[PDB]
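Encoded as structure tokens, the structure appears first; notes follow it.
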There are 2 protein chains.
Amino acid sequence: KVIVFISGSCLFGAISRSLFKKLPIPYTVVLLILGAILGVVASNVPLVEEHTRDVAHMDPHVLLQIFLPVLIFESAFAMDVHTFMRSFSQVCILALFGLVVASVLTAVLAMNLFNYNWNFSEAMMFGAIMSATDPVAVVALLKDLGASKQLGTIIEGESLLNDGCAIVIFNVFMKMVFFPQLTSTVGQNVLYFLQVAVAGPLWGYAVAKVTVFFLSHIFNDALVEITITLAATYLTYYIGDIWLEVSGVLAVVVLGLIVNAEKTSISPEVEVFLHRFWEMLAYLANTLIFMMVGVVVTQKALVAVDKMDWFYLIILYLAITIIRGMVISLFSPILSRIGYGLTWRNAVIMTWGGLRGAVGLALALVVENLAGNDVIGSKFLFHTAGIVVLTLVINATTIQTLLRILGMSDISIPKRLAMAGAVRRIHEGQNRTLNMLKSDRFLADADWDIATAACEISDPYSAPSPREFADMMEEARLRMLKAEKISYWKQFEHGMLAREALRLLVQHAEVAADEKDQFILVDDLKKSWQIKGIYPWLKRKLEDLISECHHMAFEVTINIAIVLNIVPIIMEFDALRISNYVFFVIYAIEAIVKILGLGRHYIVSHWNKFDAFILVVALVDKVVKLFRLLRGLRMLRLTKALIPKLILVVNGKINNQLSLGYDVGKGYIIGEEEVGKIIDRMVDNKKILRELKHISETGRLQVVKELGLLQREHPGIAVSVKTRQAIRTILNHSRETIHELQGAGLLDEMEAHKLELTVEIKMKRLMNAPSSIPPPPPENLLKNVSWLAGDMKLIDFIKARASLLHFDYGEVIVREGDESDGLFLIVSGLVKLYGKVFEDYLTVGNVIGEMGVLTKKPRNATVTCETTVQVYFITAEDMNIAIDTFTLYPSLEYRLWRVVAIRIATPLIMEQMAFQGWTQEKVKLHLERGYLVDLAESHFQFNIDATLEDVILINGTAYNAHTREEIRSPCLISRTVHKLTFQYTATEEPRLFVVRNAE
Amino acid sequence: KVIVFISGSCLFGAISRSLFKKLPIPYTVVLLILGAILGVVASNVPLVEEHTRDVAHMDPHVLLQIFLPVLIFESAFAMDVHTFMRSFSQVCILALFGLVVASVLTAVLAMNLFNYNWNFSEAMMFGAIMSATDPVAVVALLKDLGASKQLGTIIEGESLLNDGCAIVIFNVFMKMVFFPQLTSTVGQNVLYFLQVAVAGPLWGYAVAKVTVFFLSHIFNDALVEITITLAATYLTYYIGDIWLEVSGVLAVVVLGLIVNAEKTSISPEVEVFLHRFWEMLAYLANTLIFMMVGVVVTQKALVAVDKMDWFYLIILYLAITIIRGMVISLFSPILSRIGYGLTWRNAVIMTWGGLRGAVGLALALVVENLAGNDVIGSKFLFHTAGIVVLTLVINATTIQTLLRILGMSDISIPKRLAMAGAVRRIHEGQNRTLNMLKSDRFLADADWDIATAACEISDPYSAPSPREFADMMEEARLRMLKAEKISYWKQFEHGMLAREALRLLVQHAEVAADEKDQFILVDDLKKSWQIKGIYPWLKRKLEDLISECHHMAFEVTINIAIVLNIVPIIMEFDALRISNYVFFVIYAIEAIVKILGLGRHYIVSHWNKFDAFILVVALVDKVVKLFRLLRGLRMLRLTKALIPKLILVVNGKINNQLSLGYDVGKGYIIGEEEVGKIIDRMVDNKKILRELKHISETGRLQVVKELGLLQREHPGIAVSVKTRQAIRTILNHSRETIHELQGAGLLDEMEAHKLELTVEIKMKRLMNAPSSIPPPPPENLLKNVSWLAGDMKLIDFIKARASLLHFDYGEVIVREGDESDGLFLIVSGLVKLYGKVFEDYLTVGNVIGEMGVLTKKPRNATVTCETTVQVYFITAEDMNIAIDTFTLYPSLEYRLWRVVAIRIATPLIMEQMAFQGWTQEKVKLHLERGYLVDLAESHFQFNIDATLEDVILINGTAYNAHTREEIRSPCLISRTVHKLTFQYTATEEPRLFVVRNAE
């Protein structure tokens, strides 16, 4: 009865999909043609008619209750959220108002022109049944071309709201038409529309939050969470359909959108499996519905054919096209005023890319089935089939031409240059590999013509004067922007930036490059991280200032008793005497708790007052009915267990914003530093490079000062986000070391898998990080200095010899050219350093001035306080005493010298830059493995070996072995020198640093 | 009616699975307990009884027609094939005979002891229902421990055949019992059993091959593959269930096993999606069936309970355990004789790990439902539930103890050492990263205690004298085998070896290491690739020697007409007069074709005779019925279109064998060369290293000679496999270059994705490589020399000046110490080279003796022919003329010198070895980028710069700039030398080679 048709449907869909990949027309028109042929054969032959009758005419209920929710939910699940949320107001107003006006204009035009004695409800149904769209083909083509991502996002997101409102309007009007027994009270209809618009999405959001909370507590288990997600989606649909006839789809769409938004609490394999599952279901439904409508329209077309009926279809197509055009034409200025740059090219490509999908066909089938033996069903089916087959051919084939006429399909010159370079590199590499392979001792017999013919890559895209000064500065600006963009890409690929910060940086760089003479500006980034200054923060502050056997199990049991005692309230809204006895027991329990609280000084102000009032009401227990109804006010006492959840969620929101705001600034600073380092030797004119360096320095200084002030504003979030970043970096480098060990063959693959699983579990806990408000104490900062960890005696001696100082805003601590009084450690506040040309801003965690206590040199900086600062001061004499006291192999002077050597040697290695692809992190790690070598053991003579990779001289004077050149510190000695000779000078001790190989 | 129970089932399964991860007992016993509690509540409360009735007692048809096939097919799909196929006979005989004897012994024991007036059929049904197993828990635990992989494979594969035979026996005996109206003819039963045993698996294999053929022609499409596979599986099940009542499961198991075997024709994403889908379905069915039996057992156990009834369960458990033990006890010698080393520890752990799963519960539910109002159903259900809950607790908890008593759970010392080293490296790396991070300018505020306390990783495992000479040689052998194992792992990770070759090599290395004084031997590898010498090859040879408008469209249309004319032949087994006219037209067409063949000299011997006989039969058209039945023998003419398919499939099989046979030998040779190179400096005793080097050289020589002879045997397969290897290597290096370009940030990620997609399509075409019989011509080999490509004039001149020589076996071509007559090129055959100490074997594709034509030195080799050889010879004076003629920048002498320099400089770079993780391929690629520099332009003075990486002097004499040392070629000059001074000597021209940096 059903098996033959479904198997044939799967086979024909597979055949058409595989065979029509090259052709521009979609496979759906082919499926429609096959449905028509099957309809003709069923009309003639009785056997295939018998085999087709059972599925050709199904119930309307199964169609509009299974096929439509699957399609809508898949279309919601496939789409992302952030790109949709960036333009929510625009797409919302466009979809709603365009649908309303298109429906009403189509209805009145059908009434005026079709010459059918139709009520207004039928015309509204017809206008709503040709308002659904399906831009899947055109959005896929636009993604393939990659013209404008935001335009594709908007055209994809419009159709979802379009389909939702179309299904709502069609449902209510079909209920009005085909079941006239319902009462037409205006207030009842208003309440129904209100509950459709409100209760649906709220129910969907509630179940989405509940299922996300349950998903948040599952580790390394796949099956459980897949089953939970599927059961939750079906339960939402079932409840939303039993409660309201049509709101189920409007609830399940919100469910899918929200659960898709939370992509950081669902394992990637489950995500890809669910995506594949829902896409496969949508495919199956789509092919089935096209072939079904094909056979039914062929079987019921000969009895509804007329010359005027055939003529009306063209007029209908013209009408729908012109109204779709004029909607955007009328809405262009309003959508331009809101803050979105609508343009005529985007307008015309959007208004021309209006297709018709399976939703209109589904509603047509429903109407035709419900009409029974009448003419309106056949006319609806014929007109909608005609218009869909007209548009799906004509518009889908001419959309490519209309794209190619305009500039969307064009390819920029830089993309062509990059592709040409890449193809040249691939061809050179393949030629080199072939040349190496032809000289092997085993593969010297392969058919080389066949070998080199099969593997080949083809280019897919290919088929003093003021004017001179302006040209040079324009070229320099373009080169700087290009270097900044590739630095952002390299940083993202290394993993130091999230995707969102990368997208913001790339978009800002492209916008600045589009302008004639505008560099990248910090004001845009300033408003990018300025989202902290928002009214949710003020709400959090006000609710925090408004708000505030001793075991916690006591209060937990009280809450559990309250939850269990909720149920008799629902029972109210012998059998009742046992409940009354339980009530009296609860009253006695509350009395005992309040007696204990009276023993606990009863200092509660408002909660105690409300508890006393509720106890007074409970002691009392038509006026009887009101008393029994209103005695359940004690639920107000539960609100003291509800504030911490709100403060936790608002802290989570502010942390989620602050992480992005911090990441974008850090990425911009690192990229600017790298570009400023690399631009040194490329450019020729001195004035141009000087001006560019000044601009970059001004921007960097502004960004670092603003970010430091933002961190100073409130530490509870900054500490948490910094800790999360540190743990993520440590785990990433551990995973990299694990992969390196596995690749070197020193570890079996199963053990590598076990360690990777452990690292993945740690990363999952990091993602489920704790509450983001840990406050740090100053003693931990004092004991957490890089050259102080692991030495209890040193820590105790420093704590004994330390001092605490506090300064207000505007004070000056030390000045350059003065004697070095001691060492500093910024433990609270922000500080500005300026001395002779460079200017910097430091914050908590950074020490200041080791030169005075190592080299005994005068201060080379000037210190000012931008706010109230707390600092720890250590005298120089105590540091000298500690140096002369501890003489272990990890000596204090050893660690201080290592730290300053690393700090002063990083810029030189970065300045070399003969290598490419090395960032700050890689250079710091490579420099970290080294250890400085004392010259006392080597008798001030050093022999350079092949084992060591790179050497640096920090402080001292260098003498060659034979040429005897006097070299001043600090510099990187060349590989030319072989033996280093040194002399003992009391004024300055030489300092050398080496880096060994791997082993 | 059903919604509440299914949703509760999903919820309870999720809860128990998530909560009982730590506990040793399986989660299913919790589901059984929950089912019992729900049964009690349903017995008391009427509402839950109403909500449970609709699922507690289902129609048994849906149970044994849906739940069982899903479980069996998932268990078949999850298991692999190759490990199953390695021990097919053993598991087959064990499963079949053990099931038979267990069933009959359990039946007779029930008859003797249970004191129930039962027929023998009920006892046999009991024996069949107590024989089903489910080792999922124990095999998962054994994989986690990783004691013996083959034991896990055998214990997993036994249960599949056990379940299949159990369901078959249960089906036939239930049909005998509960439907006694069927006829009991012995011949009918024999024919039925034969058709069950034969027609099922053949039908499954046929549809498996058809669907594999259809899936073989789909590119970059995922949805079509999934839908086609699912539809094919369901169609196989439906046909196998319509035709036979029970053989559907036996067909679908073969379907799943075969489609899982072909893992090289299905995209990985489709594979993982299908695995996840079927695993999820099996999970859902499993939890639902446990809770259903839990809710039904309690309500029916109240009326069937006795002291002796409770007593019998323990006796039954003892009986099943002892019979399962004695089966293996009796089969130990027979299974030892076949060629498998059965041991008592594996025997006891296998016979103790016998569990009971959902299959027995399903069959018990079916019997209880079909019994209706009787006692036998309740007794079967109670006994099955009791035995399964007994074993799933007792055996599943004591299996870990019985494993820990024996040596399976022990951990070897090398694994502990490797884990200790890896954890030490991870800890050092984490400490280094933390030390670097604490000095950053942004992350100086993170709570360091929380940071360093979370990202921590701990090792999971921990909680002259002859005796001296023997110890040293044992240590040397262990170290050599170790280094060989790491060499194999590194080669596999680089990608040069397939998984099976790696598994064979690792297994052979472990077997050799287990023996006291046995090295790795080549005889095992000899029989590993000796599978070519098999009777399929002789069958192919005999069928090839037995067998042999002119457009091919003519024969194609003839075949199509034959295919369409098959249908009236089936119709045989006005309406008939038009068919008769059709056959007359076909006879006329055949007459025209044969007339044309007569015009084509009619030289066909056998096919022409059979065609003439069939034409004689056709011209003729109760004897009438026989003639009409036997006139359709013309189908014999189609067999000439079937032979090429057989030769293609047998060629594919022999190619699939030869690829592995070639890979294992190549991997062994490379690993032996690397270990011999690395063993030079590790060991101390000279005699030991000399003996090991001699052993390694003997093995390498034997392997290379045997592999060369195997290649010489037939070239049609060797050429194809070599070409496939070359194209795969080229594509892999192209993909690596693409990833490097993407990581360097010079290419946008979308373009990188496009290029990766193109490379993936090329790789898919490589996998769907053409027929593996391309024969090579000699002129292509002559023109495909490395220093001859790209020069048409040079190729033509060489072809004009070339000569061809042929030699027989045993002849000697040239001898050492003689004048260099010319240059050699082996274009056919195999050749042995021996001269003074090293001995080698060369084959087609390798040139011989460039030293005589470059350095004008006497021959240093002796050449013998191991078989008939064809050689191209080029005279020395012609090469001198070509050298003195061509003077372009890519000169001939330039290319020859580059080739010899690379060949002679690879071993020095390998011997240098200050580096790890570099193979022959990486060293060759690094050496390839270099170019030799002429000293005429530099006036015989070279200045070493920092840009160049490595330099190597091939021929000449080296002098330092100042120290003036005389250095003899060939050697790698150290980094110490700065400027190279050279002099002009007519007797020897200096030759230098450099390698530059990346840019």
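Swiss-Prot numbering applies to chain A: residues 76-538, 570-654, 675-699, 730-777, 797-1011, 1031-1193, in that order.
Here the Cβ of each residue, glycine as well, is placed from N, Cα and C on the backbone.
Under the heading of mutagenesis, Swiss-Prot lists A:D238 to A and annotates it as follows: Abolishes sodium:proton antiporter activity. The Cβ of A:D238 (mutagenesis position) has 26 other Cβ atoms within 10 Å, all protein chains considered. A:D238 (mutagenesis position) falls within a helix when secondary structure is assigned with DSSP.
According to DSSP, A:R399 (mutagenesis position) sits within a helical segment. A:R399 to A appears in Swiss-Prot as a mutagenesis experiment; the accompanying note says: Does not affect the production of voltage-gated currents. Abolishes sodium:proton antiporter activity.
When secondary structure is read from DSSP and collapsed to three states, A:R803 (mutagenesis position) falls in the helix class. For the mutagenesis result A:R803 to Q, the note given in Swiss-Prot is Alters the half-maximal activation voltage of gating current. Shifts the activation of the transporter to more negative voltages.
Cβ contacts within 10 Å of A:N1054 (3',5'-cyclic GMP binding site), excluding its own Cβ and spanning all protein chains shown: 13. Reduced to three states, the DSSP call for A:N1054 (3',5'-cyclic GMP binding site) is coil. Taken from Swiss-Prot, the feature 3',5'-cyclic GMP binding site applies to A:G1043, A:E1044, A:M1045, A:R1053, A:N1054.
Look at Swiss-Prot and you will find A:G1043, A:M1045, A:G1046, A:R1053, A:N1054 tagged as 3',5'-cyclic AMP binding site, backed by experimental evidence.
In Swiss-Prot, a published mutagenesis experiment is listed as A:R1053 to Q, annotated Abolishes cAMP-induced shift of half-maximal activation voltage of gating current.
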Candidate with the highest Cβ count within 10 Å, taken from the mutagenesis positions A:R803, A:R1053: A:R1053
A:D238, A:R399, A:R803, A:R1053 screened against A:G1046 (3',5'-cyclic AMP binding site), Cα within 10 Å - retained mutagenesis positions: A:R1053
Rounded distance in angstrom between the Cα atoms of A:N1054 (3',5'-cyclic GMP binding site) and A:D238 (mutagenesis position): 69
Integer Cα-Cα distance in angstrom, A:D238 (mutagenesis position) to A:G1043 (3',5'-cyclic GMP binding site): 67
Pairwise Cα distance for A:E1044 (3',5'-cyclic GMP binding site)/A:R803 (mutagenesis position) [Å, integer]: 77
Additional residues around 3',5'-cyclic AMP, ordered along the sequence, whose Cβ is within 8 Å of the centroid of A:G1043, A:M1045, A:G1046, A:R1053, A:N1054: A:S995, A:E1044, A:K1051, A:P1052, A:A1055
Nearest of the mutagenesis positions (A:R399, A:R803, A:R1053) to A:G1043 (3',5'-cyclic GMP binding site), judged by Cα-Cα distance: A:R1053
Inter-residue Cα distance where the pair is A:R803 (mutagenesis position) and A:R1053 (mutagenesis position), in Å: 81
Per-residue Cβ crowding (10 Å cut-off), top of binding-site residues A:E1044, A:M1045, A:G1046: A:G1046
Number of other Cβ atoms within 10 Å of the Cβ of A:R399 (mutagenesis position) across all protein chains: 19
